[PDB]
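These notes are about the structure you will find just below.
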Amino acid sequence: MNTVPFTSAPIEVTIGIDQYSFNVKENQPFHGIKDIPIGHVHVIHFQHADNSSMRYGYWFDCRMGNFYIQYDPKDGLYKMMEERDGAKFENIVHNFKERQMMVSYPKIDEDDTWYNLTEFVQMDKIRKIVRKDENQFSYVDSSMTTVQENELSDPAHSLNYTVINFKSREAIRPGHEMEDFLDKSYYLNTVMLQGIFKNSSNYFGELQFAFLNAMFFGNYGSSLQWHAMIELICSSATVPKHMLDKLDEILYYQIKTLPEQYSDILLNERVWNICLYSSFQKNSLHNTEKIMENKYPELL
Amino acid sequence: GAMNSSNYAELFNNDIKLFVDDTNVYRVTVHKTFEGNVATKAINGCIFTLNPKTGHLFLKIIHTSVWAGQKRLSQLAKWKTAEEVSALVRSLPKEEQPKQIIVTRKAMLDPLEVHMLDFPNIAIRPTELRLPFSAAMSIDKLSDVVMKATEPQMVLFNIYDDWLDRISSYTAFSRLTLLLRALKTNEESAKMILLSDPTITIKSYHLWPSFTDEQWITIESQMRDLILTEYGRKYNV
Ligand SMILES: COC(=O)[C@@H]1CC(=O)N(c2ccccc2)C1
C-alpha cells in the first residue's frame, strides 16, 4: 500500500481520492493519503473552497514513482511532484505516519467499485491522451478541451481522445453510405478496434477514462467522448459477444457510482434512450438497463 | 441554416443552388390480396431537383425495378435520392455544381450529407417553407414521362418554359409555386383553369400553356381564387 504525502494544506480545499472525498480546512495539519491500493491507477483531485471554479487533479500510478502534493502560492494550486530521492521520501512518509497526519484510503474489503471503474485504464494510455511527457502523472481539469472540440484552442493542454464522428469519411465507406451510417459495425470493428485501438481493452480503457474525467471534473468534452464510444458500440449490429457483456458491466458500475444529483448534466438523454431502447444492442445491456430504469427513470 | 421567409431572395442570387424534393420517389398503390390482406404495388417515381434561378429541372425517373427485393423502402428511398443527387453533382462540371442544396423534407438531411461527404463546401440545408413540389406529377408531360419509363432515366426540363425571357426568376418561382399549390389543392379545377380555352396551346417543348402577360395575370388570379375557395370548402369559412 502506497502513499501520497502533502507538504501542507495552506488553502481550504475539498480533496478527492478516487471515488472518495474529504474537506481540509485552511492550514489544517494534513499531510496526505496513505494505504492507497497498489495495482490500479488513481486520481487525486481538488476543488478550492473559495473558488469552486476549476476542479483539477492528477492521474497517477504509485508503481511508477514516488509522488507528493505541494501547494504553489504563485500558480494557486496543489501540484503533484515526483520525489526522485527514494530514502528522503520514505523518511518523510514515515514521520507523517508516526504523527498520524494522513488519512487512510478507506477501501471496504467487499468493495470492487474502483477496480470496476478502472478495469481497463492504464497509465500508459492516459499519458497519450494527456500529453505532458516530462511527468509520470497526468493533470486534468474542468476546462480542458478535446482535440475534436478544438477542431470545431491551445494544443498542449488538450485531451487527445480518439476522434469519433459518425458523419465523416472515416466512418463511411464510399459506396456503403446507407449501410455504414445505419449499422456502424465497419467503423467499430475495422476502423476503430482493428485499426486504431488494436483491441477492445484499449477501447474500454479510453471509455472508462472519459467517464471518470466527466464525473470527477465536470469535463464536458470527456462526457461527449464517453457517450460517443457507447453509441458507436450500441449502433453496431455486429459486436463480439464478450464486448457486449463487458460493456454492460462497465456501464453498470458507472451509472451506480454517478452522484444522483449530477445525472441531469452528465447523462445525454438521446444517447441513452437510443442505446437502451432503439439500438441494435437494445437487448444486450440487461444490468445497465435495470439500474438506469430503477435509478434514473425520468431521463427515460 | 434553414431556408425560410426571412431569406427568400437568396434563392435568386447568383450562387448556384438546387432544391431537392423526394416526395415522389417511392410511390405505391395499396390494395387487397386474394386472402384479404393488404399489399402495396410500387409505381414509377421521380426525384425533383430544381434550380430556382434558371428553371432547370433534373427529373431523375425512379423505375420500380430499383425496389425489387429491397426492404424498408421508405428509408431506402431517401438514401437512393441522396445517391442520385450526389451522382448528378459529380456529373456536372465544377462551375455548374451547386454551392447549396436545399431539401424540402428534413429526413433527407442526413442521407444527403452522408452521400456528399466528398463535397464539404456544398451546404445541405432544410427549409421551413411548405413547397408544393409534390404536385410535379400533376404536370401532364412530367407524369407521362415517369409512367412510361421502362428503365432508370434522367429527363431534363425547364420548368419555367420561356418565362424568364419576360419576367424575373423571383416572379417565375412565385408563378410556379402558385400553379403547383393550386394543382395540389384541387388538381381538376387547376387543370380546368389552364386548359379551358381551346385557343391557348402548349408548345411541344413546353410544360405550360403559352399565355400572354395579361392572360397570365388572369390565370394567376384564377389560381389564387381556387386556393382560397378550397380553403373555404375545407375549413367551412
Ligand atoms: C434552351 O437552352 C438551354 O440551354 C436549355 C434551357 C434549359 O432549361 N436547359 C436545361 C434544362 C435542364 C437541365 C439542364 C439544362 C438548357
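Indices start at 1 and increase along the chain as displayed.
According to its header, this structure was worked out by X-ray crystallography, 1.6 Å.
Every residue, even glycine, has its Cβ placed from backbone N, Cα and C.
Under its mutagenesis annotations, Swiss-Prot gives B:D21 to N (Swiss-Prot position 1853) the following note: Reduced growth at 30 degrees Celsius. Strongly reduced growth at 16 degrees Celsius. Swiss-Prot gives this note for the published mutagenesis B:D22 to N (Swiss-Prot position 1854): Reduced growth at 30 degrees Celsius. Strongly reduced growth at 16 degrees Celsius. Mutagenesis annotation in Swiss-Prot: B:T23 to A (Swiss-Prot position 1855), described as Reduced growth at 30 degrees Celsius. Strongly reduced growth at 16 degrees Celsius; the structure shown retains the original residue. According to Swiss-Prot, the mutagenesis experiment B:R105 to K (Swiss-Prot position 1937) carries the following note: Severely impaired growth. Reduced growth at 30 degrees Celsius. Strongly reduced growth at 16 degrees Celsius.
Swiss-Prot feature annotations superimposed on the structure.
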residue: B:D21; record: mutagenesis position; Cβ neighbours (10 Å): 22
residue: B:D22; record: mutagenesis position; Cβ neighbours (10 Å): 28
residue: B:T23; record: mutagenesis position; Cβ neighbours (10 Å): 21
residue: B:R105; record: mutagenesis position; Cβ neighbours (10 Å): 16
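Recorded residues B:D22 (mutagenesis position) and B:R105 (mutagenesis position) have their alpha carbons 8 Å apart, per Cα-Cα distance.
Look at B:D21 (mutagenesis position): DSSP puts it in a strand. B:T23 (mutagenesis position) sits 8 Å from B:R105 (mutagenesis position), taking the CA atoms of both as reference points. In the three-state DSSP assignment, the secondary structure recorded for B:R105 (mutagenesis position) is coil.
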